[PDB]
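Have a look at the structure below, then the notes.
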Amino acid sequence: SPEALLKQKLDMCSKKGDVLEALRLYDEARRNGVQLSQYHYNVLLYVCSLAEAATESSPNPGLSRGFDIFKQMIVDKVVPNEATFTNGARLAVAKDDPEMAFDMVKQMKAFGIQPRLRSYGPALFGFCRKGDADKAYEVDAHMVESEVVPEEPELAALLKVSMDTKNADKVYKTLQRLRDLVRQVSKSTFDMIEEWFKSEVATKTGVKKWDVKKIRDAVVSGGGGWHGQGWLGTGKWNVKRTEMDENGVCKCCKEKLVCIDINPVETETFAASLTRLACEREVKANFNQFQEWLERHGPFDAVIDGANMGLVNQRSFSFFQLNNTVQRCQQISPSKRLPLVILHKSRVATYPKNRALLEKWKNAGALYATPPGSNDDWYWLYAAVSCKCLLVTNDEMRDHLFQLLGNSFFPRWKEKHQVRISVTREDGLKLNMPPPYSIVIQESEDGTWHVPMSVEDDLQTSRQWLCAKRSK
Ligand SMILES: *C1=CC(=O)c2cccc(O)c2C1=O
Ligand SMILES: [Cl-]
Ligand SMILES: [Cl-]
Ligand SMILES: [Mn+2]
Ligand SMILES: [Zn+2]
């Protein structure tokens, strides 16, 4: 077959980085009357993106033709897949022309194709590198219209370009978008934000007089932790790196951070999504069986990730650590409920009295053994969300299948529900409870800002905060 033969030769081309040969095969196919599929185009976009950007001559046919191939792909109305968008962006990155990168996205739009976040990157980051705020903001508005949500790198570059063009209104807006969408910021974004607050433009932006009750209403209206009404105060900002104590009080300024509620409707939506995701990956009957078991049991104040409690910081499964955690969860339950222990069925172990206790917990309605081949992470997560209770796990809950859960609701839910164990020589096991405040960028009623850094493990490393408060 002609298509089959092209594919083979393009795959060979892609294996060898043979861009000149891929371009000749592209032309030969046009001369032979062979129609290019989605697959064919995707290999060419990738192959073309291996071509260098020329400093010392006019652009090379590799990059130059890649863009013509992209435009021809879209005119054909070949249905894109995830490799299309990826390769399209690789080509855009290779070229380093934000305007042409932006052109590709405008083309997609014109032919009813939904662009991906990574399609916009080359445009945004390019325009941001060149200091062209106006075009960066055009790219941003375009993402917004296309309902593609930015992540931190995009928000950070917008922040940086706003700082570069002295655009204090845009700095403020991006800061709110970081609050809303990212919550805690990377080291590089943290440093950027500290620079902003120490800068002359920041010193010279503000108001001495404002409507105290209009701030009041916006605070109530936003959900708490911010007002969104603009920069307040005047003069130099006092900007310190600092920490919050255990009650959410800033050690620099003594402001008590707020605790922000989760709307129970978001929680219901999330619970549905969670069921939907689990059924796609689990054997439906296995997850349904747990749902039906759960409906018949409880109530629960805590759900334990048994495997994690057995294995965190251990060279092998520690029944002691599991059992000690169960006892401690029961001790903090106001009515002394046993926690729901989720374990794989291969455990339920080697010592007779431990086996008897596992069986006793099962007989008490407080243990569920997840079936052969299941991923027990779905089970403990669905249980804690459904029961609206504490979740006891040291699992980081970021990598692999937890990415499916998203980055708005789930992190907020985690913060309010997750209990982590820590162990010291002197004291043994401790339960580290949800904090009595929200770890998020916060803007107070008087215009004071507290900005938290993101960390791998906030029990391992004490979390750094920025405290930005007007000196008058
Ligand atoms: C926010 C505020 C608060 O006082 C509190 C107390 C106990 C447990 C929590 O999760 C919270 C909270 O999230
Ligand atoms: Cl109760
Ligand atoms: Cl005993
Ligand atoms: Mn696990
Ligand atoms: Zn403070």
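Residue numbering for chain A follows Swiss-Prot; the residues present correspond to positions 95-442, 447-570, in that order.
According to its header, this structure was worked out by X-ray crystallography, 2.1 Å.
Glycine too: its Cβ is placed from the backbone N, Cα and C atoms.
Look at Swiss-Prot and you will find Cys344, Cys347, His548, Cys565 tagged as Zn(2+) binding site, backed by experimental evidence. Counting every protein chain shown, 25 other Cβ atoms lie within 10 Å of the Cβ of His548 (Zn(2+) binding site).
Per Swiss-Prot, mutagenesis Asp399 to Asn is noted as: Abolishes ribonuclease activity. Around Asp399 (mutagenesis position), the same-chain residues six or more apart in sequence whose CB sits under 8 Å from its CB are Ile436, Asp474, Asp475, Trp478, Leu489, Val490, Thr491, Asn492, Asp493, listed in sequence order.
Per Swiss-Prot, the feature Mn(2+) 1 binding site maps to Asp399, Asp474. Its Cβ placed at the centre, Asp474 (mutagenesis position) has 20 other Cβ atoms within 10 Å.
As a published mutagenesis entry, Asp474 to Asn appears in Swiss-Prot alongside the note: Abolishes ribonuclease activity.
The secondary structure of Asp475 (mutagenesis position), as reduced to three states from DSSP, is helical. One entry in Swiss-Prot concerns the mutagenesis experiment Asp475 to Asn. Its note says: Abolishes ribonuclease activity.
A simple way to gauge crowding: the CB of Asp475 (mutagenesis position) has 21 other CB atoms within 10 angstroms, across all the protein chains here. What Swiss-Prot records for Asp475, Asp493 is Mn(2+) 2 binding site.
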Any further residue of that chain within 8 Å (Cβ to the Cβ centroid of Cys344, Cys347, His548, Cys565) of the recorded Zn(2+) site: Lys334, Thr336, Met338, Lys345, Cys346, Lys348, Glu349, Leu351, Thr546, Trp547, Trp563, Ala566, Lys567
Those residues of the chain, 6+ apart, with a Cβ under 8 Å from that of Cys565 (Zn(2+) binding site): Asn332, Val333, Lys334, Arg335, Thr336, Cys344, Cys346, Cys347, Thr546, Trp547, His548
Filtered recorded positions, from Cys344, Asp475, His548, whose Cβ is under 6 Å from an atom of ligand 4: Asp475
Among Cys344, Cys347, which are binding-site residues, the residue with the most C-beta atoms within 10 angstroms of its C-beta: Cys344
Across 4 unmodelled residues, the distance in Å between the CA atoms of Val442 and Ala447: 6
